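Trainee: Supplied in structure tokens, the structure appears directly below.
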2 protein chains.
Amino acid sequence: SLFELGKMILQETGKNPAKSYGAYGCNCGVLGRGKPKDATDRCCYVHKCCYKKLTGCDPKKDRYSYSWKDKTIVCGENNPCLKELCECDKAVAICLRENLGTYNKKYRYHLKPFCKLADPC
Amino acid sequence: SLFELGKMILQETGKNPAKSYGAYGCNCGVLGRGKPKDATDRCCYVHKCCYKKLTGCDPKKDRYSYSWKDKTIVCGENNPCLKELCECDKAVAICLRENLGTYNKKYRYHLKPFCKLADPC
Ligand SMILES: [Cl-]
Ligand SMILES: [Cl-]
Ligand SMILES: [Zn+2]
Ligand SMILES: [Zn+2]
Ligand SMILES: [Zn+2]
């Protein structure tokens, strides 16, 4: 769910998830997908494509178990769909941290991002 | 859409909507979730629950017609879902204004991972 996701993003990036990634570029946010503006934006693109492969479980609503041992995300969930979901969320959190170096505030928006079409997932 | 909603909020509250409500508390904004922290947060909680009843339109992208007449929001949409979407946004704008007295700037960028679980709508 959004609780686990936001938590991972905070844990990995050290950033307020909503403020930094709730409306960034074409893919970070709640306005579907678009052609990635940069590395950070591409993380969010991969994340949303990752959601699309899931079988029946709800990425926004369904909770799942994970651990934070040795400052590392560990998906302990036994439920197969929830496990894949957790790995989806873990992967974007790591990807976003990995790309803080090129993070640019100019890609933030308030209404809608100017985007080209995204390649199909 | 976000355009109409933002303009309503500006018109009612007098505040820049992105800055003051884009990420307020637990329920205001993208990824907004969880138990309300105050009356303003509760406006946003109610707003999100209002959005859940909508049948066949997109609250984020779909545009609609409303007028600002004698400083009153007047929804003017024949399309039932758009009319209902307009009434959700009108209601949150009014609610936010009505609770300006306990608005808390510290909540502007509250860490949503800190929020408690929300009651169902
Ligand atoms: Cl968040
Ligand atoms: Cl989306
Ligand atoms: Zn703005
Ligand atoms: Zn809302
Ligand atoms: Zn707080």
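Per Swiss-Prot, chain A residues shown: 17-137, in order.
The backbone N, Cα and C atoms fix where each Cβ goes, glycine too.
Heads up, here are the entries from Swiss-Prot:
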- A:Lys23 to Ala: No change in myotoxicity when injected into mice. No change in myoblast membrane permeabilizing activities. Important decrease in bactericidal activity. No change in calcium-independent damaging activity against EYPC:DPPG liposomes. Decrease in calcium-independent damaging activity against EYPC:DMPA liposomes (MUTAGEN)
- A:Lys51 to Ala: No change in myotoxicity when injected into mice. No change in myoblast membrane permeabilizing activities. No change in bactericidal activity. Decrease in calcium-independent damaging activity against EYPC:DPPG liposomes. Decrease in calcium-independent damaging activity against EYPC:DMPA liposomes (MUTAGEN)
- A:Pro52 to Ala: Important decrease in myotoxicity when injected into mice. Decrease in membrane permeabilization of cultured myoblasts. No change in bactericidal activity. No change in calcium-independent damaging activity against EYPC:DPPG liposomes. Increase in calcium-independent damaging activity against EYPC:DMPA liposomes (MUTAGEN)
- A:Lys53 to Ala: No change in myotoxicity when injected into mice. Decrease in myoblast membrane permeabilizing activities. No change in bactericidal activity. Important decrease in calcium-independent damaging activity against EYPC:DPPG liposomes. Important decrease in calcium-independent damaging activity against EYPC:DMPA liposomes (MUTAGEN)
- A:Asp54 to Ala: No change in myoblast membrane permeabilizing activities (MUTAGEN)
- A:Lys87 to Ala: No change in myotoxicity when injected into mice. No change in myoblast membrane permeabilizing activities. No change in bactericidal activity. No change in calcium-independent damaging activity against EYPC:DPPG liposomes. Decrease in calcium-independent damaging activity against EYPC:DMPA liposomes (MUTAGEN)
- A:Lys106 to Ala: Increase in myotoxicity when injected into mice. No change in myoblast membrane permeabilizing activities. Decrease in bactericidal activity. No change in calcium-independent damaging activity against EYPC:DPPG liposomes. Decrease in calcium-independent damaging activity against EYPC:DMPA liposomes (MUTAGEN)
- A:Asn120 to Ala: No change in myotoxicity when injected into mice. Increase in myoblast membrane permeabilizing activities. No change in bactericidal activity. No change in calcium-independent damaging activity against EYPC:DPPG liposomes. No change in calcium-independent damaging activity against EYPC:DMPA liposomes (MUTAGEN)
- A:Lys122 to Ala: No change in myotoxicity when injected into mice. Decrease in myoblast membrane permeabilizing activities. Decrease in bactericidal activity. Important decrease in calcium-independent damaging activity against EYPC:DPPG liposomes. Decrease in calcium-independent damaging activity against EYPC:DMPA liposomes (MUTAGEN)
- A:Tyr125 to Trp: No change in myotoxicity when injected into mice. No change in myoblast membrane permeabilizing activities. Decrease in bactericidal activity. No change in calcium-independent damaging activity against EYPC:DPPG liposomes. No change in calcium-independent damaging activity against EYPC:DMPA liposomes (MUTAGEN)
- A:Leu127 to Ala: No change in myotoxicity when injected into mice. No change in myoblast membrane permeabilizing activities. Decrease in bactericidal activity. Important decrease in calcium-independent damaging activity against EYPC:DPPG liposomes. Important decrease in calcium-independent damaging activity against EYPC:DMPA liposomes (MUTAGEN)
- A:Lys132 to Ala: No change in myotoxicity when injected into mice. Important decrease in calcium-independent damaging activity against EYPC:DPPG liposomes. No change in calcium-independent damaging activity against EYPC:DMPA liposomes (MUTAGEN)
Trainee: How long is the line from the C-alpha of A:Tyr125 (mutagenesis position) to the C-alpha of A:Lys132 (mutagenesis position), rounded to the nearest angstrom?
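Mentor: Between the alpha carbons of A:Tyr125 (mutagenesis position) and A:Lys132 (mutagenesis position) there are 16 Å.
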Trainee: Non-local Cβ contacts of A:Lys87 (mutagenesis position) (under 8 Å, 6 or more apart, same chain)?
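Mentor: Spatial neighbours, sequence-distant, of A:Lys87 (mutagenesis position): A:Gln27.
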Trainee: Quick check for the class: what is the C-alpha distance, in angstrom and rounded, between A:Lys23 (mutagenesis position) and A:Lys106 (mutagenesis position)?
Mentor: 10
Trainee: Including all protein chains displayed, how many Cβ atoms other than that of A:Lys122 (mutagenesis position) lie within 10 Å of its Cβ?
Mentor: 8
Trainee: Near A:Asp54 (mutagenesis position), meaning Cα within 10 Å, which of A:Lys106, A:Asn120, A:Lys122, A:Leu127, A:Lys132 (mutagenesis positions)?
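Mentor: Checking each Cα against A:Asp54 (mutagenesis position), the hits are A:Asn120.
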Trainee: What whole-number Å value do you get for the CA-CA distance of A:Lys106 (mutagenesis position) and A:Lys122 (mutagenesis position)?
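Mentor: Roughly 26 Å, rounded to the nearest whole number.
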